[PDB]
Amino acid sequence: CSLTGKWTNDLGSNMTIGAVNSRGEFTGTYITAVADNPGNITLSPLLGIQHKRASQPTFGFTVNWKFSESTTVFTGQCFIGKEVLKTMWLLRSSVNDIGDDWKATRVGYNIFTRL
Amino acid sequence: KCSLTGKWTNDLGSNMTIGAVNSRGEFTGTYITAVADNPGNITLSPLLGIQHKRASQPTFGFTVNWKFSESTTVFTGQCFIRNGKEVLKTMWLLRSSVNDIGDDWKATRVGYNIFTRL
Amino acid sequence: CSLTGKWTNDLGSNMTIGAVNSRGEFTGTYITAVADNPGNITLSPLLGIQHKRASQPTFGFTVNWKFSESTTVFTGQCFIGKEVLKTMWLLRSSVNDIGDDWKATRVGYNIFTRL
Amino acid sequence: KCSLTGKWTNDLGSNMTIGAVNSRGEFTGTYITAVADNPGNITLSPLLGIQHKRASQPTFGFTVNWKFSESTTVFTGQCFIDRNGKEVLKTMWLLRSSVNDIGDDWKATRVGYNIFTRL
C-alpha cells in the first residue's frame, strides 16, 4: 500500500505523490477537478505522513491551494487485488473576522484509486 | 506576524512545537497530546503541514503521525489577531484503523480545538 | 422529492418514511446494515423536517437508536428523473465524562436510493 | 436532571426553547440563531428532535429547519453534569446548503460545534 504514484478520485480530481521516506513522509501535487471558483484552478502542493508499518495503513496529508486562501486536509486508510483509499476531508475557508469562524470549515469524503 | 513557528497549546491541554516555516510554507514539528484512546500509551509524536504566507490571518493544515498507535489526525484552521494576541481556530479528523474495508464507516472522528501561545 | 417511501443507503441499510405534514415534518423507521455491535441491531425510529417548498429539498433528521446509548443525525439534499438523497452524518456516543467529550463524535456519509 | 425541555443559550449568542419531551423521547421547539449567512433574515425557526429518555446524561439530536434560508442544520451531543450541578450541552453540527446540481454536492455540508447553557 505504497502512497507513491498517481491516483484519481470520484469527483475527477487527480494527485501525484513522490517517494515515501521511511519515517512516514511524502510530497505531492494535487490537480482539483472541482472547486468554489473553478475559474481559477491550478496545481497545488500537498505534504503528508503515512504509517509505514501496518499493511493497510492509516494516513493524512495537507493540500495548500495556490489559487485561493483555503486549506484542505485529508485522513483515511488504504485497503487491498486492487488498492483503494477511503478518505475524509476538511476544507477550511478564510473568514475576515474570528466571530465569523463558525462558517469556515466544510467536510466531505473521497475515494481514490490508482490511475 | 502569524507564523506557527514556536510553542502552542490548546483547550484540552495539549502542547505542540513548530519549527521553521519555510518559503513554501512548510514546517516540521512535534505534538504532545494530553489525551488519546489509550492515554497510558502516550509518547511524543511528529507533525507535518503547510501554511499560507501572504495572508495576514493565514489559513493552515497539518498531519500528525501518532507513533504510539496505528492512527492519524489532521488539523485545519486559521490564525487570528482583537486583544492583539494570536488564536488558532482549528478543526480536526481522527482516523482510526479498521481491519476490513467493511468497517470503514466507523473509523473517522471529528472535533475542534483552540490553540494559543505559551 | 418526497421523503415518504422506502429508501436504501450504500452500506446496505434500510428506511421507510411516512407522510410529511404541511410544515415539512416526518417520521419513519431505520433498519441498519452496520453498527458497533451488529448482533444488537434493531428497528430504530426517525424524525426530521424537510423544506416542503423546494423541488430538490434540503432536509435533516435524527435517528434514536433502540439498542444503545447513542445518536446519529443526518442532513442532506434530494436530487433528480430518478431521485437520490445525498447525506452526511454525525454519530454521537455516550461518554460518561465531559472531559472525554472530544471523542464522542464521529462522521461519515450515505447515498440513498428508492426501493 | 438532564431533560431538554426548557430554554438554552449558547457560546455564540443564539437561544432556543424546547417543549415537552414525550415518552417516545421526542420534543419540539424553536431556535433563534445569533448568526447566519444573511443575518438580516434571521427569524425564529422550528426544531424537532429525539433524546434518549432513561439515561442520566442522554445523547440526542434535532433538526433545525431554517425558516429564512433554504438550509438545514442538525445538532448532536450530550447533556452532562458540570460539577457545579449545572447542565451543559455539548454538540457538534452539520449545516446543509442547497445546491442546484448533484455534481456540486461536495460543497454543501459545513461542520462545527457549540456549547449550550440553561437559560
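Our numbering is plain: 1 for the first residue shown, then up by one each step along the chain.
Even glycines carry a Cβ here, placed using N, Cα and C.
The biotin binding site feature in Swiss-Prot is assigned to B:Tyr31. The DSSP secondary structure for B:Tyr31 (biotin binding site) is strand.
Cβ neighbours within 10 Å of B:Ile32 (variant position), excluding its own Cβ and spanning all shown chains: 14. Quoted from Swiss-Prot, the note on natural variant B:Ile32 to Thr (Swiss-Prot position 58) is: In about 50% of the molecules.
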>> To see if you understand the setup: which same-chain residues, six or more apart in sequence, place their Cβ under 8 Å from that of B:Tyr31 (biotin binding site)?
In response: B:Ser14, B:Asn15, B:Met16, B:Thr17, B:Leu44, B:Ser45, B:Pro46, B:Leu47, B:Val64
